[PDB]
Amino acid sequence: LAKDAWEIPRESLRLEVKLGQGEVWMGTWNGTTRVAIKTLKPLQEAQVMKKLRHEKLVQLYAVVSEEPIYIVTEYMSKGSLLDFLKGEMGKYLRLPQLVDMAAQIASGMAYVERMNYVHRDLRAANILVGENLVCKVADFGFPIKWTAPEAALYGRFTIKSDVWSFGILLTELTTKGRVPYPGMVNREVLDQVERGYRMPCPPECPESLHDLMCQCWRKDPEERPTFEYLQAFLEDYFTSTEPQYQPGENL
Ligand SMILES: Nc1nc2cnc(-c3ccccc3)cn2n1
């Protein structure tokens, strides 16, 4: 059956270093350019990664539509935002760098918002990092803790359930990668969050950023901010919102 212009020769790719294991390799495409190659275990409907192109989304390069199915994309030299924040770099990141990263992610998601798509698994383990603190939304391929209640309970995934996740992602950045709802197991999160619990302000995080988290965690998904609003807020943050910001111990 008929391929499209994304298709490339099964073996026009040189796999080298293995990076994960569902498996992910670094490689070289037509001997000239470095890529990442995610391999599946037994891309049919990648009509999602094909239609999106933006500077803050990991770019699709090519596919291979036969088992084992390949997906080739740009190489992100630092790997996942989660690993980056939990590794050696986490202790040196302060609020300006973390808010900047948040802004990049909102910029990719504001594009997703315009195109009328929905990510469904926005969390730091699905943001990829390159040099110069470039972050890019990845993996449009159970993370109850990151999912809006209406989506966890009733399968209502909208751009507004993504916003909710983006708010959890903001606690990931401000805590240098901690799992959210520390001490709570999945069921206790779901019950507590339905009764109105929200994570409190993380140590040394300014109130104005916690308020932003709180708005993304509104019960009525319609009262949650847009990513366009989020991007603009984050970009202008140290002039418009926290002009007197002082670095502290950890942020
Ligand atoms: N597109 C893409 N996908 C992945 C997955 N993992 C990495 C990576 C993982 C560890 C160290 C450096 C890079 C990098 N990329 N880049």
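Shown for chain A, in order and in Swiss-Prot numbering: 255-275, 279-299, 308-406, 424-533.
The backbone N, Cα and C atoms fix where each Cβ goes, and this holds for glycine too.
Annotation comment: Swiss-Prot describes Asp386 as active site, proton acceptor, evidence class sequence analysis. Taking Cβ-Cβ distances under 8 Å and a sequence gap of 6 or more within the same chain, the neighbours of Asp386 (active site, proton acceptor) are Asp404, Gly406, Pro425, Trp428, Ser447.
Sequence-distant contacts of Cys498 (mutagenesis position), defined by Cβ-Cβ distance under 8 angstroms and a gap of at least six in the same chain, are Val445, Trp446, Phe448, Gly449, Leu452, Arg506, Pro507, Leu512. According to Swiss-Prot, the mutagenesis experiment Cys498 to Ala carries this note: Significant reduction in S-nitrosylation.
Taking the Cβ of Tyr527 (mutagenesis position) as reference, residues of its chain lying under 8 Å away and at least six apart in sequence are, in sequence order, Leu360, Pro361, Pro488, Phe520. Here the residue is the original one, while Swiss-Prot reports the published mutagenesis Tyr527 to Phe with the comment Constitutively active.
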